Amino acid sequence: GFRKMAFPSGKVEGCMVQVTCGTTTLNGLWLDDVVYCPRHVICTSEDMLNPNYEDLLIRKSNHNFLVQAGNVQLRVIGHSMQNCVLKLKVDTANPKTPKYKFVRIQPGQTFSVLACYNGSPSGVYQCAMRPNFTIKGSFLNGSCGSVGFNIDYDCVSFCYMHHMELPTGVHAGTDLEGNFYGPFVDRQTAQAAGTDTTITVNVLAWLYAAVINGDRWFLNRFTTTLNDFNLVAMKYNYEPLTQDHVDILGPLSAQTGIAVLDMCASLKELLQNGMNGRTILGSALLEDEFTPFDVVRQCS
Amino acid sequence: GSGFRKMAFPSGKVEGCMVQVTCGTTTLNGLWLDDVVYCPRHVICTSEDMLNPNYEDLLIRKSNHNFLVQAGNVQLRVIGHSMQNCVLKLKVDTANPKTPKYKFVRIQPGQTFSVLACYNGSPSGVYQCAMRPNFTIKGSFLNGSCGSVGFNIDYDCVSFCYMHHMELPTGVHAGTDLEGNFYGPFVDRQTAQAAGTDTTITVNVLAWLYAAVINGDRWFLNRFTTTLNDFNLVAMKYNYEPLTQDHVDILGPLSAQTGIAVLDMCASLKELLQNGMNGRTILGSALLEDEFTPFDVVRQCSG
Ligand SMILES: *[C@H](O)[C@H](C[C@@H]1CCNC1=O)NC(=O)[C@H](CC(C)C)NC(=O)OC[C@@H]1CCC(=O)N1C[C@H]1C[C@@H]2CC[C@H]1C2
Ligand SMILES: *[C@H](O)[C@H](C[C@@H]1CCNC1=O)NC(=O)[C@H](CC(C)C)NC(=O)OC[C@@H]1CCC(=O)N1C[C@H]1C[C@@H]2CC[C@H]1C2
């Protein structure tokens, strides 16, 4: 079988806390002696339409921030703002702090989300950064400050902090330096994203995953050039495939004995002819939120 | 595009219980709770024992000092051993300080749970599985994954419901509860075993229809009702599972949230089965989903 798999979330769970300012509560990430959270925690309903964050923050004091790790209050002893993230210095270090880094991910890359409410972890699932810099998440009221991450060996690479939902039901947020992915702004307004596209390299990775699991009805005897494939891909609002993507797909190509451009010809046929009512790995749609690495990590 | 997705429970409380158990060169995963480690009993088998193992005889030949239990690289001393159905229980000299509040539960077909896939006692990934009506799961398990567990978390309490033992020829997976009783008719022997023909999980399809209604997608509701028995007889003709009383009860919260009586929703589903969807969609799809339970729907709709 082959399904969406998230990283084990324990190393991140040990970092989640609750942050309250006024009548607003959301989550924070407690690493060493600093708690990171969305800066919109400081806004009232009046502030949120056009918040002058520097002006709002200078009017706050350390004691206006209530931070709770379970049934224990952490005293804030300083604060600062970096882009759209607030950094609350506390007087206590988190002994559960994992080895970690902050990274900014590229569109098409995947990560695990630990959805949290009131500082308590509630669910974990895999997401991709969409080409239009939204994420198709599952986030409800109170989920802000939930984070996205990848794990490599013992090191947690944090790449996402949650801030908002758009009218279409997708989500937007920042890296851990507080810079948004995409053209979004932390104000209380209805915001549209640019047109999304499908992550072609990931669809191909998943077609290879299907073949590995014995699904091969969509294969064909034909091939395509890279440029001819890309012309069709663009027509169907799929991202271009680069030579780097072809290279990245090498190990899957070698495992299955199917050249990348041969799989591209299969995908072209699927775009032009549809799935004829069949499914691939149980799905009626082409899946684009597995990277080549995700397929390899899982299949071996 | 439906707004719903498979969501696992946070795995940290289970990560803190995973160990490795080795007998000879065979290593699998175990679950360390208080001063007991639970694992599949086939750890005591050699390749040759596996076709027709005599587990009672194999266990009598073992002693405490034949079991290597490790949390990471740190050995945990075994002070007793016993077999309960298809699980081995190793008493150890240290109570796991990370033991959560826990219970052992035996789930019903249709129920979902989170799997923490582990190798050599180290977790690799977490994902949601549904117990199919034929008592198999569609996991992602490789060599070395045995002893990985399935669980749900309710408030503080981890309910362990699955321990992994084997892969069937069709690529689906079989295992036990934490008392070592297999789900389904399967046995822990390296023989060819077949799953029964699978069926659609009706209670979960009904949960999905309720989810659609909650989201304002309700074209399929009709003015009619059915008895439970009439519905079940029709359902079987479409390879859908019959509903049990427990299924009716677990749909209670969604029925109350929407005001649509369970048997009225059954009549709507019956019409969909008999007439098809006629080019229409529900929650964006022409296919009905059967791996979200009523609990999963409430979690994703209401938090
Ligand atoms: C933080 O916990 C929270 C998370 C979202 C709540 C629901 N799901 C989420 O992901 N974030 C916020 O409340 C945002 C704070 C802003 C950035 C200061 N706002 C937000 O996400 O707003 C979402 C709502 C629902 C969809 C939508 O378009 N929208 C914006 C408001 C503004 C206009 C009035 C009502 C709608 C349009
Ligand atoms: C424990 O880690 C391991 C997990 C499985 C390995 C492959 N994927 C898994 O999930 N379980 C076992 O090794 C089982 C031990 C038995 C229960 C004593 N055996 C097992 O899972 O066997 C799977 C293999 C591969 C697919 C298949 O059909 N099969 C069974 C054997 C038995 C007969 C010989 C060859 C086939 C038929």
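Numbers in chain A come straight from Swiss-Prot, and the residues shown are 3265-3564, in order.
Structure determined by X-ray crystallography, 1.4 Å.
Placement of Cβ uses the backbone N, Cα and C atoms for every residue, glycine included.
The active site, for 3CL-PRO activity annotation in Swiss-Prot covers A:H3304. Among the natural variants that Swiss-Prot reports, A:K3353 to R is described with the note: In strain: Beta/B.1.351. Here Swiss-Prot notes a natural variant, A:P3395 to H, with the remark: In strain: Omicron/BA.1, Omicron/BA.2, Omicron/BA.2.12.1, Omicron/BA.2.75, Omicron/BA.4, Omicron/BA.5, Omicron/BQ.1.1, Omicron/XBB.1.5, Omicron/EG.5.1. Look at Swiss-Prot and you will find A:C3408 tagged as active site, nucleophile. Here Swiss-Prot describes A:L3468 to V as a natural variant; the accompanying note says: In strain: Zeta/P.2.
The shortest Cα-Cα distance from A:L3468 (variant position) to any of the recorded positions (A:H3304, A:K3353, A:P3395, A:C3408) is found for A:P3395. Taking the Cα of A:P3395 (variant position) as the reference point, the closest of the recorded positions A:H3304, A:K3353, A:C3408 is A:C3408. Proximity of the recorded positions (A:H3304, A:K3353, A:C3408) to ligand 1: a Cβ under 6 Å from the molecule is found for A:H3304, A:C3408. Following the DSSP three-state reduction, the secondary structure of A:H3304 (active site, for 3CL-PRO activity) is helix. Non-local contacts of A:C3408 (active site, nucleophile) by the CB criterion (under 8 A, 6+ apart in sequence, same chain) comprise A:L3290, A:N3291, A:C3301, A:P3302, A:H3304, A:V3305, A:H3426, A:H3427, A:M3428. Shown in sequence order, A:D3297, A:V3298, A:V3340, A:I3341, A:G3342, A:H3343, A:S3344 are the residues of the chain, 6+ apart in sequence, with a C-beta less than 8 angstroms from the C-beta of A:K3353 (variant position). According to DSSP, A:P3395 (variant position) is assigned to coil rather than to any helix or strand. Following the DSSP three-state reduction, the secondary structure of the residue listed as 'active site, nucleophile' is coil.
A strand conformation is recorded for A:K3353 (variant position) in the three-state DSSP classification. Under the three-state DSSP scheme, A:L3468 (variant position) falls in the helix class.
Cβ-based crowding with a 10 Å cutoff singles out A:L3468 as the top-ranked of the recorded positions A:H3304, A:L3468.
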